[PDB]
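Written out below as structure tokens is the structure these notes cover.
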Amino acid sequence: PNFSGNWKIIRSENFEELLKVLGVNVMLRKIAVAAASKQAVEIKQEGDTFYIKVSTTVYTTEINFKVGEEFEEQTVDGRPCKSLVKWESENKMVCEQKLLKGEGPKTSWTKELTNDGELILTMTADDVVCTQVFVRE
Ligand SMILES: *C/C=C(C)/C=C/C=C(C)/C=C/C1=C(C)CCCC1(C)C
């Protein structure tokens, strides 16, 4: 459907706790939390092909995938991973990730388009879930 658009963040909850699980030290966590409040997301959706660009003040990353097809990206803490996105309903997808090297917490993310017009992103490390809410620019 209509994930396509330019999204700007309005809320970010439990991000510090997520980074803590992933081993990030406290000063860097606080700085990452501040960076997260400037997060912008650009999405182009065509059928089940997605192009996603996530940026902050000094960094930008692009994600390209097709639902049901494995691709490579990086975890929240920056480790390379194999990813696979599946639909959970009309406007929610869930991505499971697997580390390319070594071991770590089990990570994943979801994106959901609500009926209120919000884009909800969740990111998970084991027990800890970060939720971020976006609205259209
Ligand atoms: C589908 C949406 C995805 C995969 C969004 C991914 C977003 C990130 C991996 C964001 C990472 C950030 C940091 C690692 C610190 C700076 C703040 C963020 C939230 C941009």
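In order, the residues displayed for chain A correspond to 2-138 in Swiss-Prot numbering, which applies throughout.
Positions of Cβ are set from backbone N, Cα and C atoms, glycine also.
There are 15 other Cβ atoms within 10 Å of the Cβ belonging to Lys21 (mutagenesis position). One mutagenesis experiment catalogued in Swiss-Prot, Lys21 to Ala, is accompanied by this note: Loss of ligand-induced nuclear import; when associated with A-30 and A-31.
The Cβ of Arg30 (mutagenesis position) lies under 8 Å from the Cβ of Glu17, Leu20, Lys21, each of these being in the same chain and 6 or more residues away along the sequence. Under mutagenesis, Swiss-Prot gives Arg30 to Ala with this note: Loss of ligand-induced nuclear import; when associated with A-21 and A-31.
There are 13 other Cβ atoms within 10 Å of the Cβ belonging to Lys31 (mutagenesis position). A mutagenesis experiment is reported in Swiss-Prot for this position, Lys31 to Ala, and the note states: Loss of ligand-induced nuclear import; when associated with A-21 and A-30.
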